[PDB]
Amino acid sequence: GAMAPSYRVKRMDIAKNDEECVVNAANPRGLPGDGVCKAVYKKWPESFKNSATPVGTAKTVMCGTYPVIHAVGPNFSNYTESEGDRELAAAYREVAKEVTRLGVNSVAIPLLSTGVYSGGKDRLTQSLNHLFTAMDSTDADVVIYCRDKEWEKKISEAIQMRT
Ligand SMILES: CCOC(=O)c1c(C)n[nH]c1C
Ligand SMILES: [Cl-]
Ligand SMILES: [Cl-]
Ligand SMILES: [Cl-]
């Protein structure tokens, strides 16, 4: 575990993370996809061997010795708000299990279902709170990656609020 487990946020490409493993915002079919998933495919293409996994689950595939945790959030275009919320909470609990199993001291994580899977809604608070519910009981250093300047400020404030 980390000596004093923390949460941090950075506004940059998760493909350039400085952590011991990465969470992919994956699709269920293990396809190259777009956004985070496409950046992860360009950086760690070997990790997409048999990465396909259902919605609400996480599957780890090694790229050399570097773990890529493929986490499949719901597409809120397809799910009801209620069922989507349940599957989004579940994807993050499966990430917490994988981070713990791997014995890493740090993990880079994006906000699941906040991009093309958002169903055109702002889900920053919804996705971040599910991330906290899952990861609070882990002792890894968590580093959240985002691209928007306003999102960085909002995630930073939400972290600082609990400290
Ligand atoms: C805004 C959509 O892109 C991303 O979120 C993103 C991150 C984080 N890393 N790489 C990409 C393309
Ligand atoms: Cl960058
Ligand atoms: Cl998304
Ligand atoms: Cl963002």
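Sequential numbering from 1, following the chain as shown.
Technique stated in the header: X-ray crystallography, 1.6 Å.
Just so you know, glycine gets a Cβ as well, placed from its N, Cα and C.
These features come from Swiss-Prot:
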type	residues	note
MUTAGEN	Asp13 to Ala (Swiss-Prot position 1343)	Partial loss of ADP-ribose 1'' phosphate phosphatase activity
BINDING	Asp13, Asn27, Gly35, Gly115, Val116, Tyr117	ADP-D-ribose binding site
MUTAGEN	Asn27 to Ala (Swiss-Prot position 1357)	Partial loss of mono-ADP-ribosylhydrolase activity; complete loss of ADP-ribose 1'' phosphate phosphatase activity
MUTAGEN	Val36 to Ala (Swiss-Prot position 1366)	Partial loss of mono-ADP-ribosylhydrolase activity
MUTAGEN	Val36 to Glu or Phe (Swiss-Prot position 1366)	Almost complete loss of mono-ADP-ribosylhydrolase activity
MUTAGEN	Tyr117 to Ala (Swiss-Prot position 1447)	Partial loss of mono-ADP-ribosylhydrolase activity; complete loss of ADP-ribose 1'' phosphate phosphatase activity
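Feature map: Swiss-Prot annotations on the structure.
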residue	record	DSSP (3 states)
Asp13	mutagenesis position	coil
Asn27	mutagenesis position	coil
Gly35	ADP-D-ribose binding site	coil
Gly115	ADP-D-ribose binding site	coil
Row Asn27 (mutagenesis position), column other C-beta within 10 angstroms, all chains, value 21
Give me the CA-CA distance between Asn27 (mutagenesis position) and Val116 (ADP-D-ribose binding site), in Å, as a whole number.
11
Cα separation, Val36 (mutagenesis position) to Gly115 (ADP-D-ribose binding site) (Å, whole number):
9
Other CB atoms within 10 A, centred on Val116 (ADP-D-ribose binding site)
16
Do you know which of the recorded positions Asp13, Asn27, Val36, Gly115 end up with C-beta under 6 Å from ligand 3?
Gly115
Using Cβ atoms only, which residues of the same chain lie under 8 Å from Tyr117 (mutagenesis position) while being at least 6 residues apart in sequence?
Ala25, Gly73, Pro74, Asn75, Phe76, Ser77
